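Trainee: Please find one structure pasted underneath; my questions will follow.
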Amino acid sequence: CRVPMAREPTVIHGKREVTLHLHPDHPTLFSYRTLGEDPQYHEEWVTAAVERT
Amino acid sequence: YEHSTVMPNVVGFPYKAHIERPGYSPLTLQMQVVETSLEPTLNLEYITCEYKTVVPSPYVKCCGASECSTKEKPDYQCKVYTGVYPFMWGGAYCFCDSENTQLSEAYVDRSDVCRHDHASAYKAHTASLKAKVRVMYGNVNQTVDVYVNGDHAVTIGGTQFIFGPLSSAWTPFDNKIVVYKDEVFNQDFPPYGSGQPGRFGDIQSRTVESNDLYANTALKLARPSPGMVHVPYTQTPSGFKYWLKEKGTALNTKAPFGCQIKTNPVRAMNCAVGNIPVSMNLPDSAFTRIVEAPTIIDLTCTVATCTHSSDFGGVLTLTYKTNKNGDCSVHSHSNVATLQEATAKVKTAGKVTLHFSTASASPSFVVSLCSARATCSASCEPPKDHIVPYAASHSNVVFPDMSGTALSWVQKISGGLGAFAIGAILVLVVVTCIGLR
Amino acid sequence: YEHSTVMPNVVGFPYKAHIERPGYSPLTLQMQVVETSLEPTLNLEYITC
Amino acid sequence: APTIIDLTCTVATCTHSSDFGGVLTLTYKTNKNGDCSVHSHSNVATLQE
């Protein structure tokens, strides 16, 4: 079954954090987990351009 | 020659064991894990898949009276009505005007296809590690698969390695898990035979092929509307489907320590936790005779530049004075620094350059070239990127060593302060002494 | 990698910026001006001939 | 990049003329051969190379 690969985000580096310029064109997922101990997970459906940090 | 050591369980960490057999040239041994599957033992508590409500055509025995013929199918429901007037197309269904019966019946059954679309409900209790390790000593450049428990013994061209049990028994999987297609949720499923309508496991088969099918689903019948031949029922929707919509964040996206999750042989890979004790039995053939290893005299460290970056951001050159040319081991006895190279080539010109990573502003580590030593130091620099795409190459040791500019300043203030305290103590004691005698 | 420096606005002065990137060999970046036009905006008040 | 150790100045002759009227030789101790940067952090001098 075929499936597109979404636009790669424009990473912006910062002190101990990033700010991604998500640029979708149809509802996609986005989940980041801090692979340390007791992570800070997250999972949301991006529908339009956003600036998630 | 038995040798025991511990390596961090971090995939992609170039650990370097440094065995020192008296009467033999020291030998370095660099090894690293490349993948560590963590398979827990499972018991298939039960299997759930979307139900299917079978509704046999009503047996409308009109001009008479039918009876509720009870059955034993899962959640079987049989209802008998009276004073009902079916109206099959083209006119009434029988010459009677009243005194008629409809034997409505309906019962749950597993979907026609859930050998492909079921959601197992295993119950995992005990973990079992399994790691792929690469070892590079002399020239073997080999990789082996071992079960990290302390009983699997792998032989790599002579030497024998036994990877002891993992230091910590931490396991991301909770007591009960639910594996659907590719995710392993940390749910708490209801025990078999106690599923509730609407939520997970309203339909519970003991196994994919077995036929028990505890099917509590609140399937309820209702009298047909006059002048029609439906068999209405009010069944709470597929509980399994509602679980799909409200499954929540799957364990794949919240596993601690960055443990990647795979499903078919359910496992957690690349779990970066704890240490891996390693015991090694070595044959004498591997080692090198001292009389043949180029001897080293007047060893000296001089760090060209140190930057405690995530990768190897520090270069140190060793000035020595050898007798011949060849190669032999190097290693940092301390842990604050990790060398990139394992074996360096020694030449008549007493100069060899090594690259090391670190995480301390003022690291200090006893470098060991071939057979000698040299107290090594540096004044390091912090990088300016805030981010890199590769993991660390240095144990996170940030505490400086004495003689560091940070501690040296602390020593200076304390030393001056201590002298002031001593001077006051001496003056007071002298005053007390002269007062008494 | 951002790096901000100041050069003297003197034609033909071989300025030599020196960027020290930790984790990398320091790079000397020499640069010099060759001509600096200073054009102001005008408003033709009138013409006299 | 080649590593440098034991760096020390020695000015053969300095005449503070308009041009590069000062020559200094640096004695060092490297591990290999190559090229890399040179720069005077202070402003009282301006290197040509």
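Since chain B takes its numbers from Swiss-Prot, the residues it shows come out as 816-1252.
This entry, so its header tells us, was determined using electron microscopy, 3.7 Å.
Cβ coordinates come from backbone N, Cα and C, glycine included.
The note that Swiss-Prot attaches to the natural variant B:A880 to S is: In strain: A7. A mutagenesis experiment is reported in Swiss-Prot for this position, B:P901 to D, and the note states: Retention of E1 protein in endoplasmic reticulum. According to Swiss-Prot, the mutagenesis experiment B:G906 to P carries this note: Retention of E1 protein in endoplasmic reticulum. B:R930 to K appears in Swiss-Prot as a known natural variant, with the remark: In strain: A7. Here Swiss-Prot describes B:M1043 to T as a natural variant; the accompanying note says: In strain: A7 and MTV. While the structure shown retains the original residue, Swiss-Prot records the natural variant B:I1112 to T with this note: In strain: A7 and MTV. Quoted from Swiss-Prot, the note on natural variant B:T1134 to K is: In strain: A7. In Swiss-Prot, the entry for natural variant B:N1138 to D states: In strain: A7, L10 and MTV. The structure shown retains the original residue. Record note (Swiss-Prot), mutagenesis B:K1160 to A: Complete loss of interaction with host receptor VLDLR. The unchanged residue is displayed. Quoted from Swiss-Prot, the note on mutagenesis experiment B:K1162 to A is: Complete loss of interaction with host receptor VLDLR. Here Swiss-Prot notes a natural variant, B:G1165 to R, with the remark: In strain: MTV. For the natural variant B:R1188 to K, Swiss-Prot gives this note: In strain: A7 and MTV. The structure shown keeps the original residue.
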Trainee: Which has the fewest other CB atoms in a 10 Å radius around its CB: B:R930, B:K1162, the listed recorded positions?
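Mentor: Checked B:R930, B:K1162; of these recorded positions, fewest Cβ neighbours within 10 Å: B:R930.
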Trainee: Can you tell me the three-state DSSP label for B:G1165 (variant position)?
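Mentor: In the DSSP reduction, B:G1165 (variant position) maps to coil.
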Trainee: Which of the recorded positions B:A880, B:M1043, B:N1138, B:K1160, B:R1188 has its Cα closest in space to the Cα of B:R930 (variant position)?
Mentor: B:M1043
Trainee: Tell me the Cα distance separating B:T1134 (variant position) from B:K1160 (mutagenesis position), rounded to the nearest angstrom.
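Mentor: Cα-Cα distance, B:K1160 (mutagenesis position) to B:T1134 (variant position): 13 Å.
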Trainee: Could you measure between B:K1162 (mutagenesis position) and B:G906 (mutagenesis position) for me? Cα positions, answer in whole angstrom.
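Mentor: It is 110 Å, counting Cα to Cα.
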Trainee: List, in sequence order, those recorded positions among B:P901, B:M1043, B:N1138, B:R1188 whose Cα sits within 10 Å of the Cα of B:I1112 (variant position).
Mentor: B:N1138, B:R1188
Trainee: Calculate the distance in Å between the alpha carbons (Cα) of B:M1043 (variant position) and B:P901 (mutagenesis position), and round it to a whole number.
Mentor: 5
Trainee: For the recorded positions listed here (B:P901, B:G906, B:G1165), which one has the lowest count of neighbouring CB atoms within 10 Å of its own CB?
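Mentor: Among the recorded positions B:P901, B:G906, B:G1165, the lowest count of other Cβ atoms within 10 Å belongs to B:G906.
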Trainee: Rounded to a whole number, how many Å is the Cα of B:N1138 (variant position) away from the Cα of B:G906 (mutagenesis position)?
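Mentor: One finds 116 Å between the Cα atoms of these residues.
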Trainee: Reported as an integer number of Å, what is the Cα distance between B:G1165 (variant position) and B:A880 (variant position)?
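Mentor: Given the Cα positions, B:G1165 (variant position) is 111 Å from B:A880 (variant position).
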Trainee: Taking the Cα atoms as reference points, how far is B:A880 (variant position) from B:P901 (mutagenesis position) in Å?
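Mentor: For B:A880 (variant position) versus B:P901 (mutagenesis position), the Cα atoms are 14 Å apart.
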